[PDB]
Amino acid sequence: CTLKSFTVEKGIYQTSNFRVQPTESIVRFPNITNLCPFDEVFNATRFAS
Amino acid sequence: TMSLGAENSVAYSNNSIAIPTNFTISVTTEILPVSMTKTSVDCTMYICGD
Ligand SMILES: *[C@@H]1O[C@H](CO)[C@@H](O)[C@H](O)[C@H]1NC(C)=O
Ligand SMILES: *[C@@H]1O[C@H](CO)[C@@H](O)[C@H](O)[C@H]1NC(C)=O
C-alpha cells in the first residue's frame, strides 16, 4: 500500500511509521475558580422597590 | 595588502645544473570526506504531526 503495487522485491522498505491512536478528549481547567457570590442577590432578605 | 610570498630569484644560466646531494622522507597528510549522514523523513509526522 505504500509502493502502490502488488509485487514487492527483495529488500527493506520504509513504510509508514507506527504511533498508537490518540483517542480520548481531556479538558482540564484550574478549579481555583470560585463561584461568584450571587447568593447575596437572590437570597437577600429584602429587595429594593 | 596580501603578501604573495618572499620574492625569490632563480639564477638561470646555460651551462649550470643544480643537482641535490641529500634527500628527506616527508610523511604528509590528506583528509577526505567519504560519506555524509543518512537522513530520512516521514511526511505525515513532519507536516501533519498528530
Ligand atoms: C650562454 O649564453 C650567452 C649569451 O647569449 C652566450 O654568449 C654563451 O655562448 C652561452 N653559452 C654557451 C656555452 O654557448
Ligand atoms: C643528509 O642529511 C641528513 C639529515 O638531513 C644528515 O644526517 C646526513 O649526514 C646528510 N648526509 C650527507 C652526505 O650530507
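Numbers in chain B come straight from Swiss-Prot, and the residues shown are 696-745, in order.
According to its header, this structure was worked out by electron microscopy, 3.4 Å.
The backbone N, Cα and C atoms fix where each Cβ goes, and this holds for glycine too.
Database features (Swiss-Prot):
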- B:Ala701 to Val: In strain: Beta/B.1.351, Iota/B.1.526 (VARIANT)
- B:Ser704 to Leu: In strain: Omicron/BA.2.12.1 (VARIANT)
- B:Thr716 to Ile: In strain: Alpha/B.1.1.7 (VARIANT)
Pairwise Cα distance for B:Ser704 (variant position)/B:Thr716 (variant position) [Å, integer]: 21
Spatial separation of B:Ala701 (variant position) from B:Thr716 (variant position) - C-alpha basis, Å: 25
Packing count at B:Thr716 (variant position) (other Cβ atoms within 10 Å of its Cβ): 4
Chain-internal residues, separated by at least six, CB under 8 A from B:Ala701 (variant position): none
